[PDB]
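Visitor: The structure that follows is given in the form of structure tokens.
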Amino acid sequence: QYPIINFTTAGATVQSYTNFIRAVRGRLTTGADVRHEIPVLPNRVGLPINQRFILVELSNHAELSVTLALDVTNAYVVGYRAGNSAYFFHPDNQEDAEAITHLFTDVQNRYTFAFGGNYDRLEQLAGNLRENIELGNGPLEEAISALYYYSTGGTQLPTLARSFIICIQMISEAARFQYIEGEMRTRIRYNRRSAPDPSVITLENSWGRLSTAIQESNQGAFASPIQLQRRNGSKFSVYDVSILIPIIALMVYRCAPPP
């Protein structure tokens, strides 16, 4: 039985959301590997299956619940349970395929989607880009109802897909980036929904390369700058880990730390 973190969108506040994201980060990171002050997720090679996943149970105002499964090695949502069913994104390799058989083993109906959980795929299934999909407490409340009603046949795949896109950003991307967590906190604080601005999208698209650049840096200095975007869409270059310390909360393992 993997660790479970609970969050309800009903009556959510900045504080309850922050506590939630902080608990998710705390279960993702064994805290073993920090580099330039940024924790790195556990290396997949050698991590025991019994420690591979965490469970995120989400409940809403309609009193419905779904439970997402996150891979601790990269904070990826690999599937979810609703009622007496579990559903998984198509696995990226036999290793991962094997790992997931350990999830939601007590459910009656397990389906593995033929599609993976990548954004491009979800955006196609949803018929919309991330920049056109609103994020916030309302959208997350509705996403939970949509995931739940899929198990009963009342949710179409476009809606299911748009609902994954909302969950993945408000949970996994916010766990990865304090900056995205901050954008979601602001939405909650003013009870507003709005699509993510370019700064959020470009960070999301740059997690792996930021992770590598930091882990391969020379004393924190990048050999090659990485271009990110401001909230207004203009570009700016990152040359050093220092300005990312307040931005990125977790990195994926890309290389062993040097002696």
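Numbers in chain A track Swiss-Prot; the residues on display, in order, are 40-298.
Header entry for method reads X-ray crystallography, 2.0 Å.
Positions of Cβ are set from backbone N, Cα and C atoms, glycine also.
Grabbed the feature section from Swiss-Prot, which reads as follows:
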type	residues	note
MUTAGEN	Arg83 to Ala	No effect on the toxic activity but suppresses the vascular leak syndrome
MUTAGEN	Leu109 to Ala or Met	No effect on the toxic activity or the vascular leak syndrome
MUTAGEN	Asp110 to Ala, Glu or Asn	Suppresses the toxic activity
MUTAGEN	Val111 to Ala or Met	No effect on the toxic activity or the vascular leak syndrome
ACT_SITE	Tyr115	active site
BINDING	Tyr115, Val116, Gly156, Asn157, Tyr158	AMP binding site
MUTAGEN	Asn132 to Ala	No effect on the toxic activity but Suppresses the vascular leak syndrome
ACT_SITE	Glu212	active site
ACT_SITE	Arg215	active site
Visitor: Mind checking which of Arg83, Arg215 has the fewest other CB atoms within 10 A of its CB? They're the recorded positions.
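Guide: It is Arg83 that, of the recorded positions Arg83, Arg215, has the fewest other Cβ atoms within 10 Å.
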Visitor: Taking only the residues the record lists as binding AMP, namely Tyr115, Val116, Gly156, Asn157, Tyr158, what is the largest Cα to Cα distance between any two of them, in Å to the nearest whole number?
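Guide: Value for the max Cα separation, rounded to a whole number: 12 Å.
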Visitor: Just to be sure I understand: of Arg83, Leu109, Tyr115, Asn132, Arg215, which recorded positions have a C-alpha no more than 10 angstroms from the C-alpha of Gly156 (AMP binding site)?
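Guide: Hits: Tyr115.
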Visitor: Of all the recorded positions given, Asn132, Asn157, which has the fewest Cβ neighbours within 10 Å once its own Cβ is left out?
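Guide: Counting other Cβ atoms within 10 Å of each of the recorded positions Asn132, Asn157 gives the minimum at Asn132.
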Visitor: Cβ within 8 Å of the AMP site centroid (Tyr115, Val116, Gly156, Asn157, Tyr158 excluded): which residues?
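Guide: Everything else in range on the chain: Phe128, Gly155, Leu161, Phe203, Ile207, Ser211.
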Visitor: Judged by the number of other CB atoms within 10 angstroms, which among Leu109, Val116 is the least packed of the recorded positions?
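Guide: If we count Cβ atoms within 10 Å for the recorded positions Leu109, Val116, the smallest count is at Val116.
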Visitor: Out of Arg83, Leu109, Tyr115, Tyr158, point to the one nearest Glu212 (active site) in space (Cα versus Cα); all of them are recorded positions in the record.
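Guide: Given the candidates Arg83, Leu109, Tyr115, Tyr158, the nearest one is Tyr115.
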Visitor: Quiz question: given the recorded positions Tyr115, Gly156, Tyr158, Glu212, which has the greatest number of C-beta atoms lying within 10 angstroms of its own C-beta?
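Guide: Counting Cβ neighbours within 10 Å, the top one is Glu212.
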Visitor: Please report how many Å separate the Cα atom of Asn132 (mutagenesis position) from that of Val116 (AMP binding site), as a whole number.
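Guide: Between the Cα atoms of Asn132 (mutagenesis position) and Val116 (AMP binding site), the distance comes to 15 Å.
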Visitor: Quick one: of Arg83, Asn157, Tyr158, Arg215, which recorded positions lie within 10 angstroms of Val111 (mutagenesis position), measuring between C-alpha atoms? Sequence order, please.
Guide: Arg83
Visitor: Can you tell me how far the Cα of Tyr158 (AMP binding site) sits from the Cα of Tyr115 (active site), in Å?
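Guide: The separation of the Cα atoms works out to 12 Å.
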Visitor: In whole Å, how far is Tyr115 (active site) from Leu109 (mutagenesis position) when you measure between their Cα atoms?
Guide: 5
Visitor: State the Cα to Cα distance, in Å, between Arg83 (mutagenesis position) and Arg215 (active site), rounded to an integer.
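Guide: Cα-Cα, rounded: 17 Å.
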